[PDB]
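Here's the structure we're looking at; comments come further down.
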Amino acid sequence: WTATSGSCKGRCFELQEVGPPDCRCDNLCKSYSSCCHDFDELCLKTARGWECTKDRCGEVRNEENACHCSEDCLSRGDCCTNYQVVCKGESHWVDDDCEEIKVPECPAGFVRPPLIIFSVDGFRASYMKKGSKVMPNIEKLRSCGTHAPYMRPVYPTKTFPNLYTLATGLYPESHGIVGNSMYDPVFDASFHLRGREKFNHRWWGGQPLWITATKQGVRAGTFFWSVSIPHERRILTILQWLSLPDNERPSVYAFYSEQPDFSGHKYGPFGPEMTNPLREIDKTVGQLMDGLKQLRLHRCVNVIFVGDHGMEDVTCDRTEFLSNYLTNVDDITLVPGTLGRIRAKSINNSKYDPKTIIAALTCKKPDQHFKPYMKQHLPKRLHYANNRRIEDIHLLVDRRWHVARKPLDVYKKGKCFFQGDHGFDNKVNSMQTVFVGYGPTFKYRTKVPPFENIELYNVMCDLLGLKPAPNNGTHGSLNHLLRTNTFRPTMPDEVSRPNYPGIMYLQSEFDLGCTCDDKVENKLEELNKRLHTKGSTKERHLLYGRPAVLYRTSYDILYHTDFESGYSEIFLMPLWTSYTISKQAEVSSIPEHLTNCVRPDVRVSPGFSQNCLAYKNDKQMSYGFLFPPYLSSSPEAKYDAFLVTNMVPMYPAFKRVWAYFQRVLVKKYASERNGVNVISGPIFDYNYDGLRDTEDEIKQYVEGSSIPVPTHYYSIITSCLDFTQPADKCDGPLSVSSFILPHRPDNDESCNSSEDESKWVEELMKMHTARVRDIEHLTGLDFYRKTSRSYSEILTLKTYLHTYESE
Ligand SMILES: *[C@@H]1O[C@H](CO)[C@@H](O[C@@H]2O[C@H](CO)[C@@H](O[C@@H]3O[C@H](CO[C@H]4O[C@H](CO)[C@@H](O)[C@H](O[C@H]5O[C@H](CO)[C@@H](O)[C@H](O)[C@@H]5O[C@H]5O[C@H](CO)[C@@H](O)[C@H](O)[C@@H]5O)[C@@H]4O)[C@@H](O)[C@H](O[C@H]4O[C@H](CO)[C@@H](O)[C@H](O)[C@@H]4O[C@H]4O[C@H](CO)[C@@H](O)[C@H](O)[C@@H]4O)[C@@H]3O)[C@H](O)[C@H]2NC(C)=O)[C@H](O)[C@H]1NC(C)=O
Ligand SMILES: O=C(Cc1ccc(Cl)c(Cl)c1)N1CCc2ncnc(Cc3ccc(F)cc3)c2C1
Ligand SMILES: [Ca+2]
Ligand SMILES: [Ca+2]
Ligand code: NA
Ligand code: NA
Ligand SMILES: [Zn+2]
């Protein structure tokens, strides 16, 4: 119930939301059908449109008008945005030359530069260049301010997850808005674009910027706008709020445009009909900036122009139907479109089996345009699993395609409406969106590399003097965007110090069931091999210092000629193995006599070692090595690679991947990058939360043993950004690529896996590309502790994702 017979007189776009049944006058009242009876008359005035003209200049104030051209409008804060231009001979903001804003130039009583977020729905990154001729205000923001060539959204690349990620700094799995449509089985409730369940606060987790601000004494404009409030009125409302007295005036504001997404769905991302909505958005930016100029705030406010996601060409004819794969299609519920999520239609159906659904969807058609996954097997870079609102079965849809349950769903929702959609994998080029920052706190005429939208919350907090709530950004990684207000983090403190074991065990103390043909025997070289075991080559193989262990554990540093490792006494294998391969390095084979060689490590007790007999008896599990024997520096150094302390558990199907990486790809990268440093290791994430598992969370061991089975294997591959310098003698910035490969007992993910590894392994690794920060979370390790570089620069490096998309 609403008693809509209250009034909006003096309450138009009030900031505090009043409680039912009392009627409302705020920017969401329309969405709730709760506005007071006189809201349209008083708060949505339209008379005479949005622009002054010469004949209105100095008019007598008429309070029916949408905006004002009368002499008193400036002091009232309600002039049309073109008032000074039409009536006082001033220029539009866009026609003024760019001049660096070295310091805020703010009116008396401003405590801090305000922040205005200008968010555009469906604004694909390439519109900045492709539409630049019809967007002159946006182009001035972009060229005069700080911009990225693009900004990466989160997955799924849908509106609500991405706008709420912008506001929170959180992955969708953590904030809880995991799609535009959702079912929460604990609540037994559904969230939809249409309707009323989406208003309940239990959907919306984390802490959005407006709450963060309010909690710390900073006032916030409301970030949401009911669809029927015209854009011109949204802008005039912001400008009116900016004229409030100092004690009442918000410091942070957002504008939201439904364009160009709305037209992009109908016309495609580059439809000829797209020119007009891009023009109209630019006009709106112009209104804002002209309005700020009238208030003398154009060199005071920080403005962020940001999109939520891009837009791809998608049509009804590019739809895959689950009815063409599954016999039992009426036993499932599908969340359809540009991603798929499947669950049982009835929780009472005990014949529902996800294994059989996954199998019926795997590599069935030669050009199949989606791939099924248990959510825990999705690329870790997506961070899309750890929420009960994410169904166990996920379909990753190829760009340009849709998935649906049955054909009747697509023509009874038989011709086609739409030409554009989004939601795909967030590394897809067409899903990338925009970022521009303009203002005193941003840099002048500065291009920055692409970054992820999860990082902006921290920066917006920095722009407002707020302490961010706990989030998934890496605070400091965007310091290079800012003139001032940088956040200067310290490196985390190492929690566990390593042991440095010497030779403490005799060979005969080991009963590991291992054998090695190594009984093959000099004082020149004897001292020399001892030196290697004490760390004499470590400067070459450990280039950025040893990783810091950020949790409590027992581990040993093991040195060798060709590699260094941090060996866990708890997990019976390395946490990390580091080695450098020069451009000139040669690949060799595993000699015949060493094919099955595993050697006891006399620095590590039998009790903290793996054993070969476990692998013999586990018919499912084999082993591999972290430092690859193929890249040994000499026949004698090769023996080190067969130490039991370099061994890790590997399914034979995974060994195909791993061996190709080690034998072929590492050397290829060293040739292309002028040497690489590699750090490899295991990851255990059995509860798919993106964070390192403790010992008691491990669900699988090598049969009969205490040797835990990794869920994934990582590698971090670092070289010199200036590739004329070798990786091991680099004076300047670094370049990195990394992966987190799922450790799976089949290659069902790769439909072409019966072919030679040269046709499928590298494609797999690109899909599972990762940020160093992703690996940090998953291992509790902190990398790049000892470089010549600034810590902020290193944080940027750690957040880099190598995407393997072209321009
Ligand atoms: C990205 O950044 C975020 C934010 O930093 C990281 O997420 C944090 O991760 C922490 C560890 O996983 C987690 O800490 C836990 O907090 C519990 C209290 O949580 C509530 O309060 C906080 C603070 O206000 C609030 O933010 C939480 O909000 C979540 O839950 C509500 C639903 O009620 C949602 O609205 C909201 O969207 C959010 O959901 C997300 O997080 C939860 C997990 O909290 C997931 O289940 C969801 O799927 C979703 O992803 C909460 O309202 C606290 O109780 C936990 O403590 C347990 O574990 C510790 C281990 O040290 C143990 O010592 C304790 O005993 C305790 O265990 C007991 O409970 C167990 C389970 O019932 C039981 O098994 C035991 O036997 C014990 O009885 C824990 O400390 C923190 O909440 C989240 N924060 C958020 C906002 O998500 C995230 O990790 C980052 N991601 C990456 C990849 O780095
Ligand atoms: O205003 C809207 C349309 C809208 C209208 C009425 C209702 Cl009843 C609802 Cl629910 C939505 N929307 C779109 C969805 C959305 N999802 C999450 N956050 C926001 C706010 C926001 C704005 C800018 C920004 F950079 C970050 C966040 C937004 C903003
Ligand atoms: Ca959107
Ligand atoms: Ca985990
Ligand atoms: Na075996
Ligand atoms: Na396969
Ligand atoms: Zn859309």
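Throughout, chain A uses Swiss-Prot numbering, with the displayed residues spanning 51-463, 466-573, 576-591, 617-886 in order.
How was it done? The header gives X-ray crystallography, 1.7 Å.
Cβ coordinates are placed from backbone N, Cα and C, and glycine is handled just like the others.
Annotation comment: Swiss-Prot describes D171, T209, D358, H359 as Zn(2+) 1 binding site, evidence class experimental evidence. Of all the Cβ atoms in the protein chains shown, 23 others lie within 10 Å of the Cβ of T209 (mutagenesis position).
Secondary structure at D311 (mutagenesis position), as computed by DSSP, is helix. The feature 1-(9Z-octadecenoyl)-sn-glycero-3-phosphate binding site is assigned by Swiss-Prot to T209, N230, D311, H474.
According to Swiss-Prot, the Zn(2+) 2 binding site annotation covers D311, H315, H474.
Positions annotated as domain 'SMB 1' by Swiss-Prot: 54-97. Across the range of the domain 'SMB 1' (54-97), the DSSP-based residue counts are 5 helix, 4 strand, 35 coil.
Just so you know, the Cβ of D171 (mutagenesis position) picks up 21 other Cβ atoms within 10 Å once every protein chain is counted. DSSP gives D171 (mutagenesis position) a strand state. Listed in Swiss-Prot is the mutagenesis experiment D171 to N, annotated as follows: Abolishes lysophospholipase D activity.
Swiss-Prot gives this note for the published mutagenesis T209 to S: 15% of wild-type lysophospholipase D activity. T209 (mutagenesis position) falls within a helix when secondary structure is assigned with DSSP.
Around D311 (mutagenesis position), a 10 Å sphere centred on its CB holds 23 further CB atoms from the protein chains shown. One mutagenesis experiment catalogued in Swiss-Prot, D311 to N, is accompanied by this note: Abolishes lysophospholipase D activity.
Experimental mutagenesis at this site is recorded by Swiss-Prot as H315 to Q, annotated: 20% of wild-type lysophospholipase D activity. If you take the C-beta of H315 (mutagenesis position) and look for same-chain residues 6 or more apart in sequence within under 8 angstroms, you find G172, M361, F470, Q471, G472, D473.
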How many neighbouring Cβ atoms, not counting its own, are there within 10 Å of the Cβ of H359 (Zn(2+) 1 binding site)? 33
Of all the binding-site residues given, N230, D358, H474, which has the fewest Cβ neighbours within 10 Å once its own Cβ is left out? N230
Could you tell me the C-alpha distance between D358 (Zn(2+) 1 binding site) and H474 (1-(9Z-octadecenoyl)-sn-glycero-3-phosphate binding site) in angstrom, no decimals? 11
Rounded Cα-Cα span from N230 (1-(9Z-octadecenoyl)-sn-glycero-3-phosphate binding site) to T209 (mutagenesis position), Å: 7
Distance, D171 (mutagenesis position) to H359 (Zn(2+) 1 binding site) (CA atoms, angstrom): 7
Roughly how many Å lie between the Cα atoms of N230 (1-(9Z-octadecenoyl)-sn-glycero-3-phosphate binding site) and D171 (mutagenesis position), rounded to a whole value? 14
Quick one: of the binding-site residues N230, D358, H359, flag those whose CB is under 6 Å from ligand 7, and say none if nothing qualifies. none
About how far apart, in whole Å, are the alpha carbons (Cα) of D171 (mutagenesis position) and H474 (1-(9Z-octadecenoyl)-sn-glycero-3-phosphate binding site)? 11
Distance check, please: Cα of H474 (1-(9Z-octadecenoyl)-sn-glycero-3-phosphate binding site) against Cα of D311 (mutagenesis position), rounded to an integer number of angstrom. 9
